Amino acid sequence: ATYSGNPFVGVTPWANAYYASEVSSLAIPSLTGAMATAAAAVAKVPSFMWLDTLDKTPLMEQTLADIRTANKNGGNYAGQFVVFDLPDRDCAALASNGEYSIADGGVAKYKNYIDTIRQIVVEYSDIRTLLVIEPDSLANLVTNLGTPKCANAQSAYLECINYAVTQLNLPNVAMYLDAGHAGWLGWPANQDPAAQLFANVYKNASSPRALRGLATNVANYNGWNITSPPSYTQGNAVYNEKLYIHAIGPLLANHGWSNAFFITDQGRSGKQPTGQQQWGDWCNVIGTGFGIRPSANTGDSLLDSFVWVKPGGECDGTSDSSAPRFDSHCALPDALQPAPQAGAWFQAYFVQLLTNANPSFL
Ligand SMILES: CO[C@@H]1O[C@H](CO)[C@@H](O[C@@H]2O[C@H](CO)[C@@H](S[C@@H]3O[C@H](CO)[C@@H](O[C@@H]4O[C@H](CO)[C@@H](O)[C@H](O)[C@H]4O)[C@H](O)[C@H]3O)[C@H](O)[C@H]2O)[C@H](O)[C@H]1O
Ligand SMILES: *[C@@H]1O[C@H](CO)[C@@H](O)[C@H](O)[C@H]1NC(C)=O
Ligand SMILES: *[C@@H]1O[C@H](CO)[C@@H](O)[C@H](O)[C@H]1NC(C)=O
Ligand SMILES: *[C@H]1O[C@H](CO)[C@@H](O)[C@H](O)[C@@H]1O
Ligand SMILES: *[C@H]1O[C@H](CO)[C@@H](O)[C@H](O)[C@@H]1O
Ligand SMILES: *[C@H]1O[C@H](CO)[C@@H](O)[C@H](O)[C@@H]1O
Ligand SMILES: *[C@H]1O[C@H](CO)[C@@H](O)[C@H](O)[C@@H]1O
Ligand SMILES: *[C@H]1O[C@H](CO)[C@@H](O)[C@H](O)[C@@H]1O
Ligand SMILES: *[C@H]1O[C@H](CO)[C@@H](O)[C@H](O)[C@@H]1O
Ligand SMILES: *[C@H]1O[C@H](CO)[C@@H](O)[C@H](O)[C@@H]1O
């Protein structure tokens, strides 16, 4: 379980039964022939399991139990999970608001949430556990303080995240703090303030040994190393994730965080350029496809691994204007509709990702 260097080396990312179930029971029954066979393969690509609700915690243990059994059979698997239940979650948007609110004892609930997770990780110390810490949180504090919900959630976000990284700082764990993406914090003007924030989180948590680095492009679609700038990236020299991590990495070192590495989500980056009409359009973007398969052989000094954090097929937000959590971004002309609630299965989107996959599944 313990490691030195890249935590993705020496182990094999586990493909969870939750996503496998969604594909096999919600997607495959609608497909046939070659498509049905390609879809089955997708369910075997390792992706991160999101602990988006406390009700998901028993699932985390079930997954780890499955992994323990598999490793008993010669398996050498590692678990992959996303810590994502901050109070007043997704402060700059409306589609992914969570079950906890700062106003109603949210910080206390979050700590309880973290305690539940730590106890499971402690019980499964024998399993290498790779974690992404709170996607879509700190990034908002850099550019969205103009939004009341974010402005008022600052201290809670920092307090909760510090509790998460300090409590989950165990020898069998590798944590990557979410760091937005190239089109968000990658812009030269947002680089330094972002690096300072992340570095202050790291130092404020007493430089946790388990905090290996940052996670980028989570739930987004930027290419990892595309060579030609898409039209929508006009103005930003940092137009892919490689350029982004190589730009911010040195800045992290300047602010007290040295030896920080990265992992980048490529689960929906296979088709470039995407169908985005505006770079800031993040909801159920059309013209995307499954991308680079998870692997530690990145050939890049800063990237520990390509990963699939956001599970392709699970929606980014509802396109129903009358539904709760409706975010106008999900009704844009470059967003695939009709779309279900965030997290819910979106068959048409799964098919789009499968059809436009690169590497191909067909
Ligand atoms: C200037 O750059 C732009 O900045 C804006 C911010 O002002 C960026 O917008 C933000 O983009 C984020 C993605 O890049 C999304 S995150 C969003 O919510 C969550 C992830 O945080 C996802 O939903 C969850 O998915 C889980 C797994 O499927 C489920 O378990 C869970 O139930 C779901 O809630 C969702 O897929 C993501 O889309 C921000 O909402 C958005 O404001 C913009 O990206 C920059 O370009
Ligand atoms: C440091 O940790 C404390 C713990 O209470 C937290 O309140 C504070 O917001 C953290 N500061 C930063 C910059 O993360
Ligand atoms: C981008 O990365 C992938 C995976 O390592 C690699 O196969 C491809 O050749 C790279 N493309 C460029 C232009 O470097
Ligand atoms: C935990 O223990 C293993 C086995 O000795 C090491 O390989 C690892 O570096 C860590 O010390
Ligand atoms: C994890 O499991 C994979 C099997 O796909 C191996 O190839 C790898 O070496 C590790 O044992
Ligand atoms: C397997 O699990 C998925 C995700 O919960 C379900 O959608 C499916 O119906 C089955 O129970
Ligand atoms: C869901 O189950 C099917 C078989 O029923 C698999 O082919 C798929 O990969 C996923 O595990
Ligand atoms: C998807 O979920 C169904 C139950 O709804 C199973 O029967 C199937 O085997 C797969 O796990
Ligand atoms: C899979 O997708 C088909 C449409 O192609 C539906 O009819 C089915 O209910 C499932 O969603
Ligand atoms: C998808 O393709 C496989 C062979 O590659 C078949 O065995 C399966 O029945 C489906 O047609």
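Sequence positions for chain A are given in Swiss-Prot numbering; the residues included correspond to 110-471, in order.
For this deposited structure, the header notes the method as X-ray crystallography, 1.9 Å.
Placed from the backbone N, Cα and C atoms, the Cβ positions cover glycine too.
Among the features that Swiss-Prot reports, active site, proton donor is placed at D245, with the record citing experimental evidence. According to DSSP, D245 (mutagenesis position) sits in a coil region rather than a helix or strand.
Experimental mutagenesis is annotated in Swiss-Prot for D199 to A, with the remark: 20% of wild-type activity. Residues near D199 (mutagenesis position) in space but far in sequence (CB under 8 A, at least 6 apart, same chain), listed by position: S205, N206, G207, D245.
Here Swiss-Prot describes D245 to A as a published mutagenesis experiment; the accompanying note says: No measurable activity. There are 21 other CB atoms within 10 A of the CB of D245 (mutagenesis position), with all protein chains counted.
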